[PDB]
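A.B. asks: Can you keep this structure in mind? I'll have questions shortly.
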2 protein chains.
Amino acid sequence: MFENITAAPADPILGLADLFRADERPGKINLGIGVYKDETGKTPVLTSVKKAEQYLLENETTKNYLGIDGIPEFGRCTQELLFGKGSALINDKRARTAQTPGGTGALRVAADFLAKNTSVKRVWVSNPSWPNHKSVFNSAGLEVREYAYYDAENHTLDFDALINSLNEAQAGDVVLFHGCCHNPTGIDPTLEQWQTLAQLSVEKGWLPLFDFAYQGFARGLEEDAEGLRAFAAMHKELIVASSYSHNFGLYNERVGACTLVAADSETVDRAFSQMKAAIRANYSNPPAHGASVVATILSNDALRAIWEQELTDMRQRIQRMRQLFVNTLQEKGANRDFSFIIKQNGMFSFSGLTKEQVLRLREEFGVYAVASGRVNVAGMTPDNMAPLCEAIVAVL
Amino acid sequence: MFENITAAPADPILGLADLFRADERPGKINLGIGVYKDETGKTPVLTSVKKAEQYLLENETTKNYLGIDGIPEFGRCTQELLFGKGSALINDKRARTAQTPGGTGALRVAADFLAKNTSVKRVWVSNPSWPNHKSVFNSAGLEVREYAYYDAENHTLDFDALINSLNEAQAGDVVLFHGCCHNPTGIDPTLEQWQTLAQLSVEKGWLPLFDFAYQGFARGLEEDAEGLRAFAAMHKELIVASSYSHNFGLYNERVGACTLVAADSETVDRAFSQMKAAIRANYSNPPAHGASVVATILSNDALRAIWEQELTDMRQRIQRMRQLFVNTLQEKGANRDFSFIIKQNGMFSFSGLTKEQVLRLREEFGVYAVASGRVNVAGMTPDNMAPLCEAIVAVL
Ligand SMILES: Cc1ncc(COP(=O)(O)O)c(CN)c1O
Ligand SMILES: Cc1ncc(COP(=O)(O)O)c(CN)c1O
């Protein structure tokens, strides 16, 4: 049966790690990572998270299955985090949240629900986007189309091209929006541009799908949701796939949510029963540990206070590294203006390097970046900043 | 979109649960549960699991992503549990294991791998089987056909009718086998029958898919894989979906595995890359806590000794209840012969009640069982045994 199964290509983010590990050169730097890293080069367990795990160790009396949709307060809490504490969507019971294995899992559940219960045939993703986007929608049997987004010349959101590619793009098509900290560009719409897109979205009959993987990493917990919130005000229907992998450092516990909103309560319950039937035929019911940690933090005000500070420090570390990257570049002799880096948000940016400059830094120097020129600013430390910058000045 | 989504039909097993917590009238017995309960009626955390979780609290320094296929050690220990300590499959490197979200998640990733990389169009499951088998194979786009299994009259394995229905199965079809503790029947093949089914499988060209959700609950760890191991001896290729939800009490942490064996290592390496591509497009990589707990216990001889003892006592509790149920039925005055309960394995048996006898049992009060007649013997305690048997005698 398996004799003539072909190999499956190297994953563009994952494949680079092996290459790295296996290189065993001295002062090598990996900017191809997809995880926050602190000043010392590591990805620690948050203190709030370790305190909430001690609590669970002492209080759990059973590991009996969660409901198909998970922990209830996990769902109340992510609804307030996404839509704000007094949202009409919450008071009018127009939203339903299922706990899922990570943001990727929420995205696959949304895709299987849409494919099996709806007329959606196509989803529009930005060019560029996180490459596993195309694979979850394609696995569910959905066509993915690309809209323009980025200006390589100016390192900006070329809004006009985005709006023009989103023409025609039929009523009943899904448009996927990154809520904040665009991966791979770090270029986000302004609140005026989000409000325009929201208006255009209801004029055109699109179904907005927000991918929210990085809330809290651009400007703040509430600021980062204004885009979503501008759509949620004008739309009857909406889907949000969020992750708690980054803002809680819970990467391997698979903590995310898939939120469904419909015009009203009765319609969200009918549509959410089919979302649950899609979960049941995939993994049945969700991972409890990671999500229990999130519900314990978010609901205990001491713990939450400490988590918010831990998140603020992760956000400020990335902003320091963005200023220090372009300053050191100007100092070591960089030939080009790289100030756009300071404008961009979260852990990713396109460095503005050629595929051949990205192989030059791997081969010659210790520097590892994704072929696209995407670097992760959290991989830079005040310590490796000068050898990294000398190496890219050398390939400019 | 969503305006006219129809409600999903209530899940047979899970739908009874809410009717149960809505009754709240006094000495209600729920025998429709899918989990082990002890003499208290509780589903405890194993103390071996509490001990391994504290070790993880003290020793984890990161929650950074696992590989797509999960924890290594977890994979090796799963293969020795399944295939035995020195099996040629492990020494020839013919097997590859991916850590998965539960036994249901393993079934779904085997199903997407099979639907996307293979000529399989059908899977044969027994009649009866766990209701969710049809649904995960169907969500992957696979046809499920049914082979005969149970003898309603004699309460046995109708072997002649199973061989016969399986002659309709073509080469390149996957046949699904419950490894031990058949759900809902609890009727398992003898080793002589397993060996028959293996030989016949080799010459007719079936692809074996074993679902092993209860290893250790009928006889013992090794005794329970005896059937798997007869197929593994003569087959080039096979797939095993296993769960650690029941023998470890790790239900809501979603701990299972999917094992691929092929003719040789380079073939299973090429096919396993396609399996990992299917995982990546589903939930990206697996939940760490539960599998970390399984690998810690299995790795350490002290913890593994305590676990084996905890599994022994669960297995002996089910066996005592099977005995005490047919004895109490006898002395409470049952006019049917329930001897067959003693012969069956693990938590489930068909009681041999009609649809209208289980409805009246429930309404005329107390006892909740699946419409099918399926009873979970671990929901019976020495305390509720006589009123339960009272009510069953009352309806024959
Ligand atoms: C845009 C985007 N969406 C979804 C995800 C997935 O999140 P998770 O790690 O929980 O799968 C990522 C990766 N972190 C992402 O960058
Ligand atoms: C036969 C069978 N297979 C698979 C599963 C699923 O196991 P899990 O809960 O780990 O997904 C079950 C349910 N426990 C089952 O009874």
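Technique stated in the header: X-ray crystallography, 2.2 Å.
The backbone N, Cα and C atoms fix where each Cβ goes, and this holds for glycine too.
So Swiss-Prot lists the following for this protein:
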type	residues	note
BINDING	B:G34, B:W130, B:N183, B:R374	L-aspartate binding site
MUTAGEN	B:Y65 to F or S	Slight changes in activity
MUTAGEN	B:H133 to N	Decreases to 60% in maximum rate of the overall reactions in both directions
MUTAGEN	B:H133 to A	Slight increase in maximum velocity of the overall transamination reaction between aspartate and 2-oxoglutarate
MUTAGEN	B:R280 to V	Reduces first-order rate constant over 25000-fold
MUTAGEN	B:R374 to F or Y	Second-order rate constants are reduced by >5 orders of magnitude
MUTAGEN	B:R374 to A	Reduces first-order rate constant about 10000-fold
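Where in this structure would I find these features, and how exposed are they?
C.D. replies: When secondary structure is read from DSSP and collapsed to three states, B:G34 (L-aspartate binding site) falls in the coil class.
Around B:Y65 (mutagenesis position), the same-chain residues six or more apart in sequence whose CB sits under 8 Å from its CB are B:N285, listed in sequence order.
Counting every protein chain shown, the number of other Cβ atoms lying within 10 Å of the Cβ of B:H133 (mutagenesis position) is 21.
Within 10 Å of the C-beta of B:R280 (mutagenesis position) there are 19 other C-beta atoms, taking all protein chains into account.
Secondary structure from DSSP puts B:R374 (mutagenesis position) in a beta strand.
Close to B:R374 (mutagenesis position) in the fold, though at least 6 residues off in sequence, lie B:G32, B:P184, B:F348, B:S349, B:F350, B:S351, each with a CB less than 8 Å from its CB.
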A.B. asks: By the criterion CB under 8 A from chain A, which of the recorded positions B:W130, B:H133, B:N183, B:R374 would you report?
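C.D. replies: Cβ contacts with chain A under 8 Å: none.
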A.B. asks: What does DSSP assign B:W130 (L-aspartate binding site), in three states?
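C.D. replies: Where B:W130 (L-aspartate binding site) sits, the three-state DSSP reduction gives coil.
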A.B. asks: Which mutagenesis positions, if any, among B:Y65, B:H133, B:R280, B:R374 have a Cβ under 6 Å from ligand 2, given in order along the chain?
C.D. replies: none
A.B. asks: Please find which two of B:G34, B:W130, B:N183, B:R374 have the most distant C-alpha atoms, given that the record lists them as binding L-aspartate, and give only that distance in angstrom, rounded to a whole number.
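C.D. replies: This binding site's residues have a maximal Cα-Cα distance of 11 Å.
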A.B. asks: Which of the recorded positions B:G34, B:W130, B:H133, B:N183 has its Cα closest in space to the Cα of B:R280 (mutagenesis position)?
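C.D. replies: Given the candidates B:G34, B:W130, B:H133, B:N183, the nearest one is B:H133.
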A.B. asks: Take the mean position of the Cβ atoms of B:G34, B:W130, B:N183, B:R374, the recorded L-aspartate site. Which other residues of that chain put their Cβ within 8 Å of it?
C.D. replies: B:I13, B:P131, B:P184, B:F348, B:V370, B:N376
A.B. asks: Just the number: how many Å between the Cα atoms of B:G34 (L-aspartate binding site) and B:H133 (mutagenesis position)?
C.D. replies: 15
